[PDB]
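Q: Next up is a structure, given as structure tokens.
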Amino acid sequence: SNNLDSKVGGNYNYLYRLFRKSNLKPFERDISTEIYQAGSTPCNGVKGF
Amino acid sequence: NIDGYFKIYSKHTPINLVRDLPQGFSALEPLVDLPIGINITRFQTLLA
Ligand SMILES: *[C@@H]1O[C@H](CO)[C@@H](O[C@@H]2O[C@H](CO)[C@@H](O)[C@H](O)[C@H]2NC(C)=O)[C@H](O)[C@H]1NC(C)=O
């Protein structure tokens, strides 16, 4: 899709999910923007270590 | 719901009883299927 979807600085309008707790189910769609806990600590609010 | 397809089966039958769910036999026909894809954990009815 080069010709239509590519932009020289970057067409950053395209997102993919990168971090979550488990893998999803067949034909599931998940719309979350909630913060992933990558450490053992719980995470709360906007961001954290 | 099966894999996102939400399905209804039903039966309306006439009766004459003033006690619990009529002891007897019948089958529900399929009525509709809608491809809603949603999660349903829970539900409620609607009175009037
Ligand atoms: C549909 O929603 C339910 C409830 O939100 C999901 O089940 C929850 O899953 C989390 C993570 O495993 C648990 O912490 C909750 O305790 C669960 N609650 C209930 C009532 O199930 C369920 O996984 C969702 N289904 C899909 C396919 O996303």
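So for chain A, numbering is Swiss-Prot's, and the shown residues are 438-486, in order.
Even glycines carry a Cβ here, placed using N, Cα and C.
Pulled from Swiss-Prot, these are the listed features:
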VARIANT   A:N440 to K  In strain: Omicron/BA.1, Omicron/BA.2, Omicron/BA.2.12.1, Omicron/BA.2.75, Omicron/BA.4, Omicron/BA.5, Omicron/BQ.1.1, Omicron/XBB.1.5, Omicron/EG.5.1
VARIANT   A:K444 to T  In strain: Omicron/BQ.1.1
VARIANT   A:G446 to S  In strain: Omicron/BA.1, Omicron/BA.2.75, Omicron/XBB.1.5, Omicron/EG.5.1
MUTAGEN   A:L452 to R  Increased resistance to neutralizing antibodies. Decreases HLA binding to NF9 epitope. Increased binding affinity to human ACE2
VARIANT   A:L452 to R  In strain: Delta/B.1.617.2, Epsilon/B.1.427/B.1.429, Kappa/B.1.617.1, Lambda/C.37, 19B/501Y, Omicron/BA.4, Omicron/BA.5, Omicron/BQ.1.1; Contributes to cellular immunity evasion and increases infectivity
MUTAGEN   A:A475 to V  Increased resistance to neutralizing antibodies
VARIANT   A:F486 to V  In strain: Omicron/BA.4, Omicron/BA.5, Omicron/BQ.1.1
Q: Please report how many Å separate the Cα atom of A:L452 (mutagenesis position) from that of A:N440 (variant position), as a whole number.
A: 18
Q: Looking only at DSSP and grouping its letters into three states, which state does A:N440 (variant position) belong to?
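A: A:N440 (variant position) sits in a helix per DSSP.
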Q: Report the same-chain neighbours of A:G446 (variant position): residues 6+ apart in sequence with Cβ closer than 8 Å to its Cβ, ordered by sequence.
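A: Set apart from A:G446 (variant position) by at least 6 residues yet with Cβ under 8 Å, there are none.
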Q: So if I draw a 10 Å sphere around the Cβ of A:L452 (mutagenesis position), how many other Cβ atoms end up inside it?
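A: Other Cβ atoms found within 10 Å: 7.
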Q: Measuring Cα to Cα, how far is A:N440 (variant position) from A:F486 (variant position) in Å?
A: 39
Q: How many neighbouring Cβ atoms, not counting its own, are there within 10 Å of the Cβ of A:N440 (variant position)?
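A: Here the count is 5.
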Q: For A:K444 (variant position), which residues of its chain lie six or more apart in sequence with Cβ-Cβ distance below 8 Å?
A: none
